[PDB]
Amino acid sequence: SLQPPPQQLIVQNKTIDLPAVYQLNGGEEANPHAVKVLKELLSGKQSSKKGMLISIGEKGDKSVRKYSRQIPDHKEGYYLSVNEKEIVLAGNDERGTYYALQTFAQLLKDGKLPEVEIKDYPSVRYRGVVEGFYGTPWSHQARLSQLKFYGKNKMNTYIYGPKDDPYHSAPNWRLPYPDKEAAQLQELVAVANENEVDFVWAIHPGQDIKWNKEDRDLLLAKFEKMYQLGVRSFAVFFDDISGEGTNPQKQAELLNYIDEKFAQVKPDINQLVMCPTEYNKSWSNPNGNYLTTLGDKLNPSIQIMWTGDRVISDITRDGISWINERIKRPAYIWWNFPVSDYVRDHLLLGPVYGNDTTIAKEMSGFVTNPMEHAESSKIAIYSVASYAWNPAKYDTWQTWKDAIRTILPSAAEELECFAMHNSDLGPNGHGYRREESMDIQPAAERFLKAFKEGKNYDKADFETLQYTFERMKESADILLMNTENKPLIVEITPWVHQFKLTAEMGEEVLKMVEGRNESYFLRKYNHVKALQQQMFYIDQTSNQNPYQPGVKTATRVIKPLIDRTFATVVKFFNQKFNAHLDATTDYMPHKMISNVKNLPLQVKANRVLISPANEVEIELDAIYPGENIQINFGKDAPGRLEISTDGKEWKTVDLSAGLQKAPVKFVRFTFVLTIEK
Ligand SMILES: CCCCCN1[C@H](CC(=O)NC)[C@H](O)[C@H](O)[C@H]1CO
Ligand SMILES: [Cl-]
C-alpha cells in the first residue's frame, strides 16, 4: 500500500527486475539526498553504460528534459516511471526528487518493481509535526528517529516547541542554549536537512515578555543564535498565557519586525509561523477583536496556527471557513491529537480520523501535536502524513494498519490488538473522545444486558469475549519481548503489563460466569481479587507523573464489561449461597465507611481521595505522617473534622488544613488527604 497514496497512479501487470546492470543519468546534478537513497537501493549492482537507463533529476536538468510535460508543476511534485526500457525519477524541485525516491523505495519488492507511472504532489503545502506538548520533551535519539520517519512519509515540517524546554519558554527563552544542547540541535538541523524536513525552531515568550526594546532585542538575538546553529525556519507561540503578552497589536508588530529585520534580511529563511493566544474558536472572545486584529496587521506571508473549534478538535469545513474569514489567510492547522498531556494515564494509539478530507485548499499547513511517547506517536504521525499529502484518498483504517505494519513488522497483529483497545482518552475536561474496541462492543453489550436481566446470553458473544482475552494475552506477552523496536516497547511496557492483567482478569471472570461449583467459583473469585491488587500496584508504581499518574488500558468497553460482569456474578453467588462476597472491582488498601457514600477511594501518589461524583470516615491501612487535608463541594446534609491513630482518641483539625506531620490513620467528618512517604 503506497503511503502516502500518490495523486495519480497507473499500474500495468508487469514485473521488472531491478537491473543487474544500470546506467545512471543525472546522478551528478539531482538532489544529493535523492541520489544517496538510490545508490543504497542499487547496492551490489553494476553501474556501467552497458545497462538499463536510470534517469534522475529536477525539472530543468538535462537528465530529465524529455519528461518536462509529465512533471507536475507543483512544489514537491514529481514524475516517476518504470518499464522494461527505463526508470525515470524526476522532481519538479529537489524535494520532489527525494519524494520520488521515497515512493520508488516502497515499489521495490524482492528486487523487482511493478511497471508503473505516477504523477504526484501534495495537497497541503506544509505537513508534519509540532512537538508542542507539556511533559518530558522527546529525547535526542527519539528526535533523530522522528526526522528519518518524516522524510520517508513526505512530511516536510518539524516545529520544535516542547512546552517544558526552559530555553523555549519563560523565563529562559532569553538565554542561548548551552553548549551540549546547542550541539544536539545543530545535529537535529543537519539530519532534518538530509531528510528534506524544515526544522522550525519556536519560541514561547509571552508569559513574561515586556513590550520594550530590551525583550525585542533578546528575542532577535536568540533567533540569531539559532540561525548560527543552522535553523532556517522560526515560530513565535503565544498559546496558554495571560497578561500583556496576549495583546494582538503588539504580537503582530513583533512578528512583522522579525519578518522585516530578520526573516527578509537573511538570504534563506523559509517558514515564519505564529501561534495566537486565541488559538481555537471556543477560546475566541467575540466581545473583543483579537483575531481580526492579527489578520489585518500580521504580514501576509506569516502563518497563523489554529486547533479548530475547540482546544481538542477535528477540522471541519465550516470551522476552517470561520477562522479563515477572520485571519484573512488559510489557517495553519495545529491538530491536538495524539497529544495525551491532559490524559497522561492513557495511550492514544487509535486511527486518525474526523478531519474533513475536501478542505486541503483551505489550509496553509497541517501538523500534529503528538504524545510525549515518540515511537508510539508514529501511528498517528504516519496517518496524518498520508492524510495531509492526499486527503481525497485518505483511508483511515488501512493507513492505521499500514502504520502499525511499518513501525513493527515482526508483530503487527499483536500491535493492532494492543492499539485497538488503547485508543480512547477516557473522561476529560475537553470532552474529546475516540472510539475503542469497536469490533467487540456489540457482543460485550448484548452479553452484559442479558446476563444482568437473567436471560440466556448468546454463546457466540461469550466466545468472542473469550477469544479477545486470549488474543490480548498473546499480544501482551509478544510485545514485551519484541526487540525490533526497543524504544517503542520501553514506552508502552507499563500499559502492556496492565493490558495483560486486564485480559487475565477477563478470563477468570468468564469462568466465574460459567462456573458450576462453589469451590471452583471461589478459587476464581480469589484470583480476580489478587489480579485487581496487581493492577493497583502497576497503577501506583508506573508512569507516576504529577497530573494523571498511573496506567489505564482498555477503558472504554472492556474494563467496564469485566467490572460489571464481576459485580453482577458476585451478586448472584451471594443471593444463591446467602453469602457476602465483596463485589468491589478496584483494589483499595484503605477504607471509607461513611454517611452521605458509595464513592470509591483513590490513591494518587501520596494522596488519598474520595472519588468526586456528580450529585464521613476514612481509615488508612497504616499510620502515616499527615501533610494536609483539602475538601470541596456537592452536598445537601447540614460538619466537623478530626484525626486519629487508633480511631479512639481524636484531635480536631481547623479549616484547607495543615497537619504538621502528625500521625494519621483515621479522618472523620460526620475530599483529599495528603500524607508523607
Ligand atoms: C486549557 C488549555 C489546554 C492546553 C492545550 N494544548 C496546549 C496549547 C495548545 O493547544 N497550543 C495550540 C499545549 O500545546 C498542549 O499540548 C495542548 C493539549 O493539552
Ligand atoms: Cl461485537
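Heads up, chain A uses Swiss-Prot numbers, so what you see runs 25-620, 624-642, 652-674, 678-694, 702-716, 730-736.
Recorded method is X-ray crystallography, 2.0 Å.
Backbone N, Cα and C atoms are what each Cβ position is placed from, and that goes for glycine too.
Summarising the annotation, Swiss-Prot assigns domain 'GH84' to 149-416.
Cβ neighbours within 10 Å of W358 (protein binding site), excluding its own Cβ and spanning all shown chains: 25. Swiss-Prot lists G156, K187, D263, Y303, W358, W359, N360, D365, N393 with the feature protein binding site.
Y158 (mutagenesis position) carries neither a helix nor a strand DSSP state and counts as coil. Within the same chain, the residues at least 6 positions away from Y158 (mutagenesis position) whose Cβ sits under 8 Å from its Cβ are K187, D188, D365, listed in sequence order. The note that Swiss-Prot attaches to the published mutagenesis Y158 to F is: 99% decrease in activity for pNP-O-GlcNAc.
For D263 to N, Swiss-Prot lists a mutagenesis experiment annotated as follows: 99% decrease in activity for pNP-O-GlcNAc. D263 (mutagenesis position) has a Cβ environment of 21 other Cβ atoms inside 10 Å. According to DSSP, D263 (mutagenesis position) is assigned to coil rather than to any helix or strand.
Listed in Swiss-Prot as a mutagenesis experiment, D263 to A is described as follows: 99% decrease in activity for pNP-O-GlcNAc.
Listed in sequence order, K187 are the same-chain residues six or more apart from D264 (active site, proton donor) with CB atoms under 8 A from its CB. Residues or ranges marked as active site, proton donor in Swiss-Prot (evidence: experimental evidence): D264.
In Swiss-Prot, a mutagenesis experiment is listed as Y303 to F, annotated with the note 113% increase in activity for pNP-O-GlcNAc. The DSSP secondary structure for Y303 (mutagenesis position) is coil.
Around the Cβ of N393 (mutagenesis position), 22 further Cβ atoms fall within 10 Å across all displayed protein chains. In Swiss-Prot, the entry for mutagenesis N393 to A states: 95% decrease in activity for pNP-O-GlcNAc. The structure shown retains the original residue.
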Among the mutagenesis positions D263, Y303, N393, whose Cα is within 10 A of the Cα of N360 (protein binding site)? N393
Which one is it, among the mutagenesis positions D263, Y303, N393, that lies nearest to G156 (protein binding site) by Cα separation? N393
Once the chains shown are all counted, how many other Cβ atoms turn up within 10 Å of the Cβ of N360 (protein binding site)? 25
Between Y303 (mutagenesis position) and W358 (protein binding site), what C-alpha distance do you get in Å? 9
By a simple count of other Cβ atoms within 10 Å, which of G156, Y303, the recorded positions in the record, is least packed? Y303
If one measures from the C-alpha of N393 (mutagenesis position) to the C-alpha of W358 (protein binding site), what distance in angstrom results, rounded to a whole number? 7
